[PDB]
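Chemist: Submitted below is the structure of interest, expressed as structure tokens.
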Amino acid sequence: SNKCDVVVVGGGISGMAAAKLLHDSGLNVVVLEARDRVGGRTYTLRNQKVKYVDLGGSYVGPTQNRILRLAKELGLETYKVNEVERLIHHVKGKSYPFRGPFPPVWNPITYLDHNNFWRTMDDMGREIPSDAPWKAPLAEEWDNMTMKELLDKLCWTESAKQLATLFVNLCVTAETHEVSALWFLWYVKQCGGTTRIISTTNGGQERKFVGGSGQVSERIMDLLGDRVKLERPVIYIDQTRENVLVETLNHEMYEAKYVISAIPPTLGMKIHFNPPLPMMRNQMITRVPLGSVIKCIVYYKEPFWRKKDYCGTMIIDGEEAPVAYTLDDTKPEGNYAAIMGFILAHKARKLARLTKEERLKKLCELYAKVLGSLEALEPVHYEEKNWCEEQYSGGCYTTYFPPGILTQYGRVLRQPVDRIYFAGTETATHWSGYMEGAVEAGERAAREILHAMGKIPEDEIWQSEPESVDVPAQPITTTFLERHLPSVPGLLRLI
Amino acid sequence: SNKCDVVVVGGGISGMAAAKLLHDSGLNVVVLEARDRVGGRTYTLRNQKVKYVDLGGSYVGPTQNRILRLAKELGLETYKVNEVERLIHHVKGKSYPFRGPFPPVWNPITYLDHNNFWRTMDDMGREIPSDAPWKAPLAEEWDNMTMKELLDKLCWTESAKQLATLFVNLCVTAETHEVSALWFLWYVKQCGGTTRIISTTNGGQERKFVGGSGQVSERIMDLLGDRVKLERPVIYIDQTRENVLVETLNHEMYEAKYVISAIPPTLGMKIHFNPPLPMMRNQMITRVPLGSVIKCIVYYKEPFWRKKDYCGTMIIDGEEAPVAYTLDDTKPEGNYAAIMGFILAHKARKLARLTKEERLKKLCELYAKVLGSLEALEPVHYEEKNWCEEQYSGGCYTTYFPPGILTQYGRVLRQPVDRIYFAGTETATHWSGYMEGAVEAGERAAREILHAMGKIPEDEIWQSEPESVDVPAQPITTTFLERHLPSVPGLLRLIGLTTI
Ligand SMILES: *Cc1cc2c(cc1C)nc1c(=O)[nH]c(=O)nc-1n2C[C@H](O)[C@H](O)[C@H](O)COP(=O)(O)OP(=O)(O)OC[C@H]1O[C@@H](n2cnc3c(N)ncnc32)[C@H](O)[C@@H]1O
Ligand SMILES: *Cc1cc2c(cc1C)nc1c(=O)[nH]c(=O)nc-1n2C[C@H](O)[C@H](O)[C@H](O)COP(=O)(O)OP(=O)(O)OC[C@H]1O[C@@H](n2cnc3c(N)ncnc32)[C@H](O)[C@@H]1O
Ligand SMILES: c1ccc2c(c1)[IH]c1ccccc1-2
Ligand SMILES: c1ccc2c(c1)[IH]c1ccccc1-2
């Protein structure tokens, strides 16, 4: 058997971050990665036509200080997602160009409804502990409702409901009826709230890595060399003995003092445990699916939308549109002009049955309508990735919690099981579901093990992160009117 | 590599029924069973104190003809669960003895609400195809709501809502808020409806197997001999070559023309697939958890409840009661007096913290109050099984579908993946979640492979089952009043129109 201090299961960002921290501490780490590549839910494809493209996780932003610090240490640079020109909200078959993070509404009733919806999500969020959403004072009430129910309750307008729906679909690549209100509200609040999560400028979509996010995992793999074992899917973990035994599908045996599980919680199901997992984890890892998304990048000779003062961001309401949300994916040099769009939630399932060429045509025709340009009909290249297909991801971006699960099982997610500690973005308390959360969880799990080894004190397991100098956070602000305008039922009570 | 025609993954009733059918058709079958035993979610414990006790699936009933036929063929007999004396509905700290399948109410408004709740469950069920619940006209609308939301819409009394909630908890060992309304309405409909599923006499809980339901799998294992491989958890299935390769955790390799997956759908995750599963299945097997239950059996010197004219059936409403439902589990001979109780859904999680001795005390104190009997405080023995703990079950009784899942993923539950066919009770179209469904699905998967091999025509894949002559099904009947009494909103609509 191959003997080491710690086996890290999964060479995604979380696993790689944990392995790098343990390696840097002088421990012998081995990273066992199921795939023939590192990066997991990050994947950067290189070819002459795109140079490079992120087909998985890509965007980083302010307050994601851990992924920015790790990336900078590995010699990576960020550039800003193009948000110079106008965003588009495409509503009832018409493009409404706008500026700012939130699509505007003109109907005064609809305005109150929209304002109240975003405000209420953050108000509810403020009662949900980041590290313990199940401790929210109304945790049971909110966990026992879907986002669909909450939105049906809150939204007096079809307009607000459709945008809130799009927002849920885009945040968590799931339907409003699929997810716990408590979990969703937690999810938003632990990314710093509605503005932070939805924003390009000053939000989660501000930046991308020059040369692609896959370089974070690739360059930690560069550092660790042969400590990374590719095509080593872990099938079995045995903690009955002095040392933990980790077995891979190619029959290899790894012996460690401790294990970090840096895989999506539900992919814990692909590992056979001895002894059995405790009851609550045994059931938890069956209750926590990942969302559904196809990431699609259409390439053009030029970023022709910029000529019409569109930045390439499109928010596209309604069932018919295959893509509800797009960003400009042009390279910082202004070449390899491209529009990135997500086919979200049920549409990922619906449109997966088409050919690549058919999806390209649907995307091109949608983009020609929304951008109002025939140039959208003349793609020079197309790249796409359906994350629903991935045995070793389960989906993207992340794990959602259906109604009732977070309150009953949420405490389990990072509870050590003897000498197995849990990393993975799902176990983060901030930007859980992001590359940031991956780094937070990997490093926290690694330091749980350093604490178990008597190498660090309890108070050093959870470590704050200095703010990035390259990507500083600007405060999230609201207006007096946004804070105090009445809800639609608020305005009715008054009449 | 160990070569055969069909590898069956899982030695529950479904995989055993599949293996038996294929074996009986002249094929070379292997059953790869993860545990040191067969039976899966069925498990008959034997010791001197209890003689035998089903800690898992136990009850069979009218319309469950496939399990009755399979059991009978294996030499098993059934007996009737005790329903001679009064059932108890325990609501708000008081016991109300009654007779008949549904706890009665006297309050006329409450009467219309209860009547309408049960009627509406079945009315909605009649819209849902057993084999394609996603084809219900309102499939999307019903699949996008929880049972909590549907009860909130339907129940105009707290009384009906509390009984309805208990009904859901008891039926699918899940909270009303955890489960799809479409799926739950399908689930009840595919068991023959509210009366059939809830009833002891003339329903799902009418009978038990003499000696325990574990005998079904054990006796099929005896028939198959060494073809059943215990402690062979499957870890890897490879379909990239001419023959399917199935690898187990101990590194044994099996080579087959075809595979039957007879494991709960989500436990499909414990297998690494080459090539990868198609997208829809890849995601479906992460979206379908099993419910949560502790089955608890408290033993007494005598079935002392019978002397107070109580059959041992207690429907116990509300949060404090660890157990919401009990049946007399006394042996047919009248000895090893016992009360079987379920600790359901969240209470299974909540009370698993306690010691066995502490759960026993809580159950006795409950039974003492519900039965008005100090004798309930004098148990002689106790057995329990928390199914939440089982790596190779995931829970009990069965897989539930959270909102949105059944319409998006439902269609691939039993869709073959190249040379893998899917059995297990979850893939049944009648009494899915039950031993009956396990038999239906195992046999159907087996016949799919027989069809793929050109051994039978397509029209023999799905086979009807002759009605058991031993457990005849009384039809489910409604009275004129039951069909036409207005809902509470129907009564209110009538009152509106009279005053006009
Ligand atoms: C897919 C996706 C993700 C994504 C997103 C868009 C798409 C289409 N956009 C994002 C974004 O713009 N910014 C961001 O921060 N995140 C975005 N996401 C999410 C992001 O990619 C993930 O949160 C992050 O990559 C998660 O990292 P983590 O390290 O937690 O998880 P992982 O990448 O899934 O890595 C797990 C690795 O484990 C291997 N694996 C799985 N099972 C096994 C077994 N049994 N044995 C060994 N290895 C295993 C996986 O192969 C993977 O490499
Ligand atoms: C647990 C339970 C179930 C139950 C119930 C009460 C409880 C507490 N009450 C019931 C009742 O009164 N009447 C009834 O008809 N059903 C009742 N249920 C449900 C019933 O037990 C189940 O529907 C039924 O037994 C399911 O049979 P099925 O054959 O579909 O599935 P299974 O029993 O889970 O068997 C699966 C087998 O597969 C093995 N396994 C799992 N993973 C693997 C891998 N990777 N490799 C190989 N084998 C695997 C399991 O060990 C199991 O044996
Ligand atoms: C709200 C709004 C937009 C996004 C998100 C949440 I996760 C993300 C990743 C890439 C593009 C866009 C998003
Ligand atoms: C409704 C009512 C009662 C039951 C069921 C559904 I699954 C069954 C198995 C054992 C006891 C009770 C039940």
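Here Swiss-Prot sets the residue numbers for chain A, with the shown residues being 2-496 in order.
When the header is checked for method, it gives X-ray crystallography, 1.8 Å.
For all residues, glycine too, the Cβ spot is worked out from N, Cα and C.
Quoted from Swiss-Prot, the note attached to the mutagenesis of A:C5 to S states: No loss of activity. One mutagenesis experiment named in Swiss-Prot is A:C156 to S, and its note says Complete loss of activity. Quoted from Swiss-Prot, the note on mutagenesis experiment A:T158 to A is: Dramatic loss of activity. As a published mutagenesis entry, A:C172 to S appears in Swiss-Prot alongside the note: No loss of activity. Swiss-Prot lists A:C192 to S among its mutagenesis entries, and the accompanying note reads: No loss of activity. Listed in Swiss-Prot as a mutagenesis experiment, A:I199 to F is described as follows: Alters specificity towards synthetic inhibitors. Here Swiss-Prot describes A:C365 to S as a published mutagenesis experiment; the accompanying note says: Complete loss of activity. Among the mutagenesis entries in Swiss-Prot is A:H382 to R, noted as: Significant loss of activity. What Swiss-Prot says about the mutagenesis result for A:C389 to A is this: Complete loss of activity.
Context for these features, please: burial, neighbours, distances.
Modeler: The Cβ neighbour count for A:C5 (mutagenesis position), using a 10 Å radius over every protein chain in view, is 20.
The Cβ of A:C156 (mutagenesis position) has 22 neighbouring Cβ atoms from other residues within 10 Å, across all protein chains displayed.
Within its own chain, A:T158 (mutagenesis position) has A:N108, A:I110, A:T111, A:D114, A:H115, A:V489 as residues 6 or more apart in sequence whose C-beta sits under 8 angstroms from its own.
Cβ environment of A:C172 (mutagenesis position): A:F185, A:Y188, A:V189, A:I198 lie under 8 Å away, each six or more residues apart in the same chain.
Note: A:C192 (mutagenesis position) has non-local neighbours A:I198, A:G205, A:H431, A:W432, A:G434, A:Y435, i.e. same-chain residues 6+ apart with C-beta under 8 A of its own C-beta.
The DSSP secondary structure for A:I199 (mutagenesis position) is helix.
Cβ-based neighbour count (10 Å, all protein chains) for A:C365 (mutagenesis position) stands at 20.
Note: A:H382 (mutagenesis position) has non-local neighbours A:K50, A:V51, A:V299, A:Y300, i.e. same-chain residues 6+ apart with C-beta under 8 A of its own C-beta. In the three-state DSSP scheme, A:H382 (mutagenesis position) is classed as strand.
Counting only same-chain residues six or more apart in sequence, the Cβ atoms lying under 8 angstroms from the Cβ of A:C389 (mutagenesis position) belong to A:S293, A:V294, A:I295, A:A349, A:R350, A:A353, A:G396.
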Chemist: Using Cβ atoms and a cut-off of under 8 Å, determine which of the mutagenesis positions A:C5, A:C172, A:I199, A:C365, A:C389 neighbour chain B, and list them by sequence position, or give 'none'.
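Modeler: The mutagenesis positions close to chain B are A:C389.
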Chemist: Quick one: Cα separation, A:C365 (mutagenesis position) versus A:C5 (mutagenesis position), in Å?
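Modeler: Taking the Cα atoms only, A:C365 (mutagenesis position) lies 51 Å from A:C5 (mutagenesis position).
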Chemist: What mutagenesis positions among A:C5, A:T158, A:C192, A:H382, A:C389 have a C-beta sitting less than 6 Å from any atom of ligand 3?
Modeler: none
Chemist: Return one of helix, strand or coil for A:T158 (mutagenesis position), based on DSSP.
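Modeler: For A:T158 (mutagenesis position) - judged by DSSP and reduced to three states - the answer is coil.
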Chemist: Ligand 2 is in the model; which of the mutagenesis positions A:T158, A:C172, A:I199 have a C-beta less than 6 angstroms from one of its atoms?
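Modeler: Not one meets the Cβ criterion.
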Chemist: In Å, rounded, how far does the Cα of A:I199 (mutagenesis position) sit from the Cα of A:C156 (mutagenesis position)?
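Modeler: Between the alpha carbons of A:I199 (mutagenesis position) and A:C156 (mutagenesis position) there are 19 Å.
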Chemist: Rounded to an integer, what is the Cα-Cα distance in Å between A:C5 (mutagenesis position) and A:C156 (mutagenesis position)?
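Modeler: Cα of A:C5 (mutagenesis position) to Cα of A:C156 (mutagenesis position) measures 55 Å after rounding.
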Chemist: List those of the mutagenesis positions A:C5, A:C156, A:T158, A:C192, A:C365, A:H382 whose Cβ lies under 6 Å from any atom of ligand 1, in sequence order, or write none if there are none.
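Modeler: Those mutagenesis positions that pass the cut-off are none, since no Cβ is under 6 Å from ligand 1.
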Chemist: Where does A:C172 (mutagenesis position) sit by DSSP, helix, strand or coil?
Modeler: helix
Chemist: Would you count the other C-beta atoms found within 10 angstroms of the C-beta of A:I199 (mutagenesis position) for me?
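Modeler: A:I199 (mutagenesis position) is surrounded by 21 other Cβ atoms within 10 Å.
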